[PDB]
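Let me begin by presenting the structure, written as structure tokens, before commenting on it.
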Amino acid sequence: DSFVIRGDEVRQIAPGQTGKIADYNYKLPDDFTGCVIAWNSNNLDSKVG
Amino acid sequence: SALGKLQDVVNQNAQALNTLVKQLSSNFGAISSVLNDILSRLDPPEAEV
């Protein structure tokens, strides 16, 4: 599952979490058997303005 | 007390069921003893625990 988020609210990509993103965009199940990996993507996903 | 042999079992059963019901008033370490309220104030990562 590949998407871009922000450090604030990034903690919601964990099982059973709430918030605008976790509730309306991507919701992980409570019984999750897997892991989430994140890395700084300033060079590719950040553009001026 | 002449009928104490039937009274002790009747009293023990009434008290045992009364205590069994009363255990719902016990906290066991939770923020509140009432299940309907616990879910409302607790987000799933803490509500499930």
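Chain A is numbered as in Swiss-Prot; the shown residues are, in order, 398-446.
When the header is checked for method, it gives electron microscopy, 3.7 Å.
Placed from the backbone N, Cα and C atoms, the Cβ positions cover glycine too.
What Swiss-Prot says about the natural variant A:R408 to S is this: In strain: Omicron/BA.2, Omicron/BA.2.12.1, Omicron/BA.2.75, Omicron/BA.4, Omicron/BA.5, Omicron/BQ.1.1, Omicron/XBB.1.5, Omicron/EG.5.1. According to Swiss-Prot, the natural variant A:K417 to N carries this note: In strain: Beta/B.1.351, Omicron/BA.1, Omicron/BA.2, Omicron/BA.2.12.1, Omicron/BA.2.75, Omicron/BA.4, Omicron/BA.5, Omicron/BQ.1.1, Omicron/XBB.1.5, Omicron/EG.5.1; May enhance affinity to human ACE2 receptor. Among the sequence features in Swiss-Prot, the natural variant A:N440 to K is noted as follows: In strain: Omicron/BA.1, Omicron/BA.2, Omicron/BA.2.12.1, Omicron/BA.2.75, Omicron/BA.4, Omicron/BA.5, Omicron/BQ.1.1, Omicron/XBB.1.5, Omicron/EG.5.1. According to Swiss-Prot, the naturally occurring change A:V445 to P is described as follows: In strain: Omicron/XBB.1.5, Omicron/EG.5.1. What Swiss-Prot notes for the natural variant A:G446 to S is this: In strain: Omicron/BA.1, Omicron/BA.2.75, Omicron/XBB.1.5, Omicron/EG.5.1.
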Report task. State the Cα to Cα distance, in Å, between A:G446 (variant position) and A:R408 (variant position), rounded to an integer. Result -> 25
Report task. Give the three-state DSSP assignment (helix, strand or coil) for A:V445 (variant position). Result -> coil
Query raised in the report: Fewest other CB within 10 angstroms, which one of the variant positions A:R408, A:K417, A:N440?
Result: A:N440
Report summary line: Cα-Cα, A:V445 (variant position) versus A:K417 (variant position), nearest Å, comes out at 25
Query raised in the report: Near A:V445 (variant position), how many other Cβ atoms are within 10 Å of its Cβ?
Result: 3
**Report entry** Neighbouring C-beta atoms (10 Å sphere around the C-beta of A:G446 (variant position))
**Finding:** 2
Report summary line: Quick note, A:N440 (variant position) and A:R408 (variant position): C-alpha atoms separated, nearest Å, by 22
